[PDB]
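Student: Here it is: the structure, laid out below.
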There are 12 protein chains.
Amino acid sequence: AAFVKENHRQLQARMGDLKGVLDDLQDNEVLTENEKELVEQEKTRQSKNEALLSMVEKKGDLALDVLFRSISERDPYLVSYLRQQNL
Amino acid sequence: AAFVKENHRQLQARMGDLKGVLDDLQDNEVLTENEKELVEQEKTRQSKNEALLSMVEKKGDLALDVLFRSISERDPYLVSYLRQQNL
Amino acid sequence: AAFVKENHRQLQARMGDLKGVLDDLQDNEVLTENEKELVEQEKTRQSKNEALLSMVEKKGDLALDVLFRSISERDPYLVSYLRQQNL
Amino acid sequence: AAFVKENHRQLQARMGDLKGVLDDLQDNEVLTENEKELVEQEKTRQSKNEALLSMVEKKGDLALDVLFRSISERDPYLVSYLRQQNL
Amino acid sequence: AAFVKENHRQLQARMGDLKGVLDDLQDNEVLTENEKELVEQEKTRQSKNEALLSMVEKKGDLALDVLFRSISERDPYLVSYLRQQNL
Amino acid sequence: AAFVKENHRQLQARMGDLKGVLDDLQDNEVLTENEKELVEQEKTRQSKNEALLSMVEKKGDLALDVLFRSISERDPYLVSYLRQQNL
Amino acid sequence: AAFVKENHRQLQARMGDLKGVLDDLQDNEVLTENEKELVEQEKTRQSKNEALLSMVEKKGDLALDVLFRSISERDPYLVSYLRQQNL
Amino acid sequence: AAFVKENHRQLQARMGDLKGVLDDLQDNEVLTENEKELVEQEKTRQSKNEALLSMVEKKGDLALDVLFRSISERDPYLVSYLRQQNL
Amino acid sequence: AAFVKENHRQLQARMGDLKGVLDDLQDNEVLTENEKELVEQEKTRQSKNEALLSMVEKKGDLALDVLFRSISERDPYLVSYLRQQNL
Amino acid sequence: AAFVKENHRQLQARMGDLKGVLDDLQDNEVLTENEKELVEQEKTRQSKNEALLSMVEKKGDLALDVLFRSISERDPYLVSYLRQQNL
Amino acid sequence: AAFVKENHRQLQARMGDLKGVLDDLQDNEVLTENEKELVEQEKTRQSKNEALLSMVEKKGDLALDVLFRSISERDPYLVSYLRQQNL
Amino acid sequence: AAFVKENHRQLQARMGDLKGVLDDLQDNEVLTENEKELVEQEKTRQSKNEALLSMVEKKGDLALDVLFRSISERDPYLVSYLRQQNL
């Protein structure tokens, strides 16, 4: 959870395609259908990432954990990238 | 990695057919199937190269290194060409 | 290399059968198998010559030199012919 | 008419594309052009369905009947589905 | 019907070419022409499968049964595959 | 099944003419006519092998077994060759 | 003009490809380039026909006459078809 | 000017896209950028036309004349249409 | 006309080469050059049959009659075959 | 230039294969590689001619002159044909 | 800069493909990524040109000079065209 | 700070998109979320810039300095533009 909040800007920049991430968060009841649609409405990837992160952080730490695992599985070079840049 | 960013325009122009490169990047889990298809959607080789380079730079340095080695194996006259033109 | 670019149209018209030239460029790793096949797909000799020349120019100066030497050995009246017409 | 009010929530969820239904209601002078446009402005299908149903219910029983026949013709598995779920 | 909902992700992945299935669903009036066109608009097979499944689930149980029988006739190795993986 | 997936690249390279294999898979209802035609559309043998293998893996383990037996009967030096190279 | 308004729904269904009709209406200064592009933006033929008809009716009777003559020249079986169905 | 005031309702209905008209009125300093944006904010074409007409009438007769010439150039069937219907 | 609609699927399967039929339909001004080319674009015979039938049915009964006579002259075993299978 | 604009439709119909003309326009820097590819994307000769003419007219009179001379060299019966039909 | 402002309307009409120009302005730090995306969102070339010109004028004279040089390099017949029409 | 106050009108006209600037001011705790949303409510860019400037000036000199550095990083041609025009 802390890792996600501290890297909010970089995740806003480098998260990438959220379709699979949105699918994961929808399978775990973290997001409703309406919320996912609201995330898909955004025009650019930066706005999509901003909306998704800002909405997930509110719900609690568990949602941040599910988001962290989903992003970790989807792309293994970005968690490692930010983990190395924070060092 | 730096070599790829500095030669972004020239690689955008002269990379050529990515099918083997796309196969390498997919075997190393740098790209998903969805991402590879999104790269293949483009109409021209210039747009394909633009999409591939722009997406690979985002992921991190390791992806740039794998891309550099794969392109180096695929064509030895372009790595030598750019290496000579930078001199 | 410059000689090849300057006579692009005339080489497009008068190069002729590329099978031996394609064999040379393939032995020197200038072309892959896929690229040679793509050159062989073209229907007429003008399109074959156009594809081969346009692809060789992209790779770099070394490829143009290998192509020039291969064409020079394969046919001695075309290098001499163009060399005389440029005068 | 009663069937529409009693199943308002389920119709809000499962009506689907209203373009044909909106065309029917416009041909029968139940809706004006402005009202149809206002229904199409909504962002999601749930909001479109809610707006359309809420606007049709006010007008009267006859409008509800026209809506029921139009929806019945458009999709035959939804009237039968809801008729079975009410049992 | 339950079999389709429980295997939503796997069917989303492995359904394949929908032309014959879409033809069946159009012959059985489960889908209109507009809906079939909207399913064919998608760029990849994963998105086509997602749209088709999500739209079929909405209509009701009968549509889910027709989809199950149509997929069963079209490909006998996928119904058998999922039936074996659920065991 | 594992033998086919692990050697996907080598089978992609050395399988050869698929007409007999496609005939086998068509007689066993693993492939439809449309799928066989789509495999035959490809221009090169590498693309034909890639399409066929990628489509067969999706269907399930039984299809992979039929593919292995068909390739084994068609050419006995390729199953033995790959079995020897994995050692 | 009256024939076009009275057959609005049927023309919405059966007009077909508008490219030639749009070219005619553009040659007669009934539509601008922007308007033709807006008609071409639509996804399906039904939406294209709906937009075109709705835009042509607005401008006046002369535009409806030009549309009737252009459609009459382009396809002679549809004017005869609707003319027969109104009888 | 009088023609515009007397046909306020019909112009409110049939004026259409104002982007070109707004561009003309902006080139002639009849409207500022802020006013044009205020016209573009409206949701429907009827409200846009109402806002534009109501704003132009206040400014004076010359603005109404410029509006008349701009509408005359933009669409030649609507000025002729209203002129014929007023007869 | 009815015979064509009732046997739409079987004609989709067994019509075969349309070149002569397309020639007839072009001689009778039922199809334009563009439409014939659009039918010829399809990759398989099933898709060609689908495009041709779907386009001919739209135009009207006369086009279906011309299609019936042309196919009847081209092949006398398919009209007889379907006429026998409907019995 | 005027000859080209006035006969836009006839050139749109009868120009034919543009490969040589495209080569000329590419040699004179009237078209880039991207523009030539965009012209080559079209499916039919009518669409290719429409794209080429519409793009060349935009650039200016000089481009129209180069196009007229190139078409004049490629085919001497079409310039003479249109020159005779305008008389 | 003055040349760009004075020819604002004609440049809005005749600028053409902006991909290369956008590449220039992005390489020279005149535009951010968000701004380039906002320029690419527009539907037509007229709206793209309107957004691009209106945004470039705001930044200052230096941006206008860079834009003028980029447009000059991209197309040499349009700067000459406007230069000749202004005379 | 003085540079910001003296160019308040010009910054009101030419600041542009504040999303990045708002992000900076929010990262530096100059603005809360509520204030950023209140700035985003405004209808035009002129009103957004007016609200942002008017709110930042009140808070103090440090906020004006952070605003100057953020605008300097966001756009390097506007700080140079105003600095040159004040000369």
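Numbering of chain J is taken from Swiss-Prot, so the residues present carry the numbers 451-537, in order.
Recorded method for this deposit: electron microscopy, 3.7 Å.
Cβ from N, Cα, C; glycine included.
Not my notes, these are from Swiss-Prot:
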{"type": "MUTAGEN", "residues": "J:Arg464 to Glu", "note": "Abolished formation of inflammasome filaments. Abolished ability to induce pyroptosis"}
{"type": "MUTAGEN", "residues": "J:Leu472 to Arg", "note": "Inhibits homodimer formation"}
{"type": "MUTAGEN", "residues": "J:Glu485 to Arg", "note": "Abolished formation of inflammasome filaments. Abolished ability to induce pyroptosis"}
{"type": "MUTAGEN", "residues": "J:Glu490 to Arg", "note": "Abolished formation of inflammasome filaments"}
Student: Here are the mutagenesis positions: J:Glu485, J:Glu490. Which has the lowest count of other Cβ atoms within 10 Å?
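Tutor: Among the mutagenesis positions J:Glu485, J:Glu490, the sparsest Cβ neighbourhood within 10 Å belongs to J:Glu490.
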Student: Any idea what the Cα distance is from J:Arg464 (mutagenesis position) over to J:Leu472 (mutagenesis position), rounded to a whole Å?
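Tutor: The Cα atom of J:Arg464 (mutagenesis position) is 16 Å away from the Cα atom of J:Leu472 (mutagenesis position).
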Student: Could you give the Cα-Cα distance between J:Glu485 (mutagenesis position) and J:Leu472 (mutagenesis position), in whole Å?
Tutor: 10
Student: If you measure J:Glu490 (mutagenesis position) to J:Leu472 (mutagenesis position) at Cα, how many Å is it?
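Tutor: Distance (Cα to Cα, whole Å): 9 Å.
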Student: Hey, what's the Cβ neighbour count for J:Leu472 (mutagenesis position) at 10 Å?
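Tutor: Other Cβ atoms found within 10 Å: 19.
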